[PDB]
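A.B. asks: Dropping the structure in here first, questions after.
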Amino acid sequence: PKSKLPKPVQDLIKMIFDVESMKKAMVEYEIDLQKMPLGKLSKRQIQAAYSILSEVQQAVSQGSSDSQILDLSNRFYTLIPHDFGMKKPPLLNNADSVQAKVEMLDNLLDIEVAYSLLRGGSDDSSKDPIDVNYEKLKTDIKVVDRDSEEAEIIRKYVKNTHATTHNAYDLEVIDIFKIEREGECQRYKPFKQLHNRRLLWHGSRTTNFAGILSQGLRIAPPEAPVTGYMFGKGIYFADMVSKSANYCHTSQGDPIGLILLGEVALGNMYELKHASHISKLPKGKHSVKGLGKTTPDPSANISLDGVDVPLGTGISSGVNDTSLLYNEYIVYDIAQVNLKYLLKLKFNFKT
Ligand SMILES: O=C(O)[C@@H]1C[C@H](O)CN1C(=O)c1cc(Cc2n[nH]c(=O)c3ccccc23)ccc1F
């Protein structure tokens, strides 16, 4: 059975549902596949790990000793078995180590969604599994003509917003997809006319895109420690392609990555220079903007389908004493995002 989908779409489907890629991500995080196989992942186990990780975070920040931290750290390694043989696991005694485990759980959530999609549903050998797996995304995916104005605008956005501090690689756009998740347009209606709507980047491991397409971008679950995210539990975006592209976690051994373009209803922005692990926005605020030292040239903004595209070259923002080299944007209501495009990127590493 041969699928009728365009070849770029078929290859995309194979990328996101690649089971061996899910295993490789788990191994990359040091998880013990024998004790925690991909098929044994569950959301409740992940949430329990989140909760334990919160206790470690509270102990770490409140200034505890390694003896007091030891029991809390060991508890986390019980819920998520790691591959350390018969040696004691590394102690989670500092905020950086705890942060790494927060990031691991974030990725396990999307992997569990992807595998759950593959192992659910029906099996029909008369259909092409590419077609079967495509239908599980509840997302309409179309290839954008390379000569369309959409493509030129998107390519210029990629070409102009690569940061100098991310010059270990440059980006080649292979395929541009126009994506429409079922029900997302309806969910976006209260914000579709809001001011300060921008087209922003969101990169992520390829293993997270089956979950992102079928369920959309989500906020971290209630069990996740809010102190594990620089601006709290929201959905994070960038206006520099390279800043988002770094979160694809590509390498010489895997140079193909995926990145999202989404219309984000920012509205009135809460502008911050340093970490603020907030639960809600102040009254009247719709989003947070981490103020970067560098910003795309404001005068170079253009309009695509009524949405501002900040594709200008990077220049100084005039903001002093900030923790961020480049901007980032956070919304705390999943309804404020309307995904528009998905790009397949080739990373040419210059190292
Ligand atoms: O993606 C997740 O793991 C988490 C959990 C849940 O999916 C929601 N989520 C985030 O949106 C999230 C992402 C980052 C990384 C990041 N920071 N800044 C950027 O500009 C940026 C641009 C593109 C891709 C990533 C980034 C940090 C904290 C977060 F909450």
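All residue numbers given for chain A refer to Swiss-Prot; the residues shown span 661-1011 in order.
Positions of Cβ are set from backbone N, Cα and C atoms, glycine also.
I grabbed these lines from Swiss-Prot:
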type	residues	note
ACT_SITE	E988	active site, for poly [ADP-ribose] polymerase activity
BINDING	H862, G863, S864, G871, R878, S904	NAD(+) binding site
DOMAIN	662-779	domain 'PARP alpha-helical'
MUTAGEN	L713 to F	Leads to constitutive activity in absence of DNA damage due to unfolding of the PARP alpha-helical domain, relieving autoinhibition
MUTAGEN	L768 to A	Increased auto-poly-ADP-ribosylation
MUTAGEN	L797 to P	1.5% of wild-type activity
MUTAGEN	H826 to E	Decreased polymerase activity, leading to the production of short poly-ADP-ribose chains
MUTAGEN	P885 to G or S	Does not affect DNA-independent poly-ADP-ribosyltransferase activity
MUTAGEN	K893 to I	Abolishes enzymatic activity
A.B. asks: Identify, in sequence order, the residues in the chain of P885 (mutagenesis position) that are 6 or more apart from it along the sequence and have a CB within less than 8 Å of its CB; answer 'none' if there are none.
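C.D. replies: Long-range Cβ contacts: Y710, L713, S714, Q717, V758, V762.
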A.B. asks: When you rank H826, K893, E988 by Cα distance to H862 (NAD(+) binding site), which of the recorded positions ends up on top as the closest?
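C.D. replies: It is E988, whose Cα lies nearest.
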A.B. asks: For the domain 'PARP alpha-helical' (662-779), give the DSSP counts of helix residues, strand residues and coil residues.
C.D. replies: 81 helix, 2 strand, 35 coil
A.B. asks: Using the residues the record lists for NAD(+) (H862, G863, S864, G871, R878, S904), what whole-number Å value is the largest Cα to Cα distance?
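C.D. replies: The span, Cα to Cα at its widest, is 18 Å.
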A.B. asks: Which secondary structure state does DSSP assign to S904 (NAD(+) binding site), in the simple three-class scheme?
C.D. replies: helix
A.B. asks: Any of the recorded positions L713, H826, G863, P885 with a C-beta atom under 6 A from ligand 1? Give them in order, or none.
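C.D. replies: By the Cβ criterion, which requires under 6 Å to ligand 1, the hits are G863.
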A.B. asks: Is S864 (NAD(+) binding site) helix, strand or coil when read with DSSP?
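C.D. replies: The residue in question, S864 (NAD(+) binding site), is strand (DSSP, three-state).
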A.B. asks: Taking the Cβ of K893 (mutagenesis position) as the centre, how many other Cβ atoms fall within a 10 Å radius?
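C.D. replies: Result for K893 (mutagenesis position): 19 other Cβ atoms within 10 Å.
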A.B. asks: Just jot down the residues in the same chain as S864 (NAD(+) binding site), at least 6 apart in sequence, with C-beta under 8 A of its C-beta; none if empty.
C.D. replies: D770, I872, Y907, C908, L918, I919, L920
A.B. asks: Run through the Cβ atoms and count how many others sit within 10 Å of the one on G871 (NAD(+) binding site).
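C.D. replies: Other Cβ atoms within 10 Å of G871 (NAD(+) binding site): 24.
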A.B. asks: Which residue, of the mutagenesis positions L713, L768, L797, has its CB surrounded by the fewest other CB atoms within 10 A?
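C.D. replies: Counting other Cβ atoms within 10 Å of each of the mutagenesis positions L713, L768, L797 gives the minimum at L797.
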A.B. asks: Reduce the DSSP letter at the residue listed as 'active site, for poly [ADP-ribose] polymerase activity' to three states and note it down.
C.D. replies: strand
A.B. asks: According to DSSP, collapsed to three classes, what secondary structure does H826 (mutagenesis position) have?
C.D. replies: helix
A.B. asks: If you measure from the Cα of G863 (NAD(+) binding site), which of the recorded positions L797, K893, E988 is the nearest?
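C.D. replies: Closest by Cα: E988.
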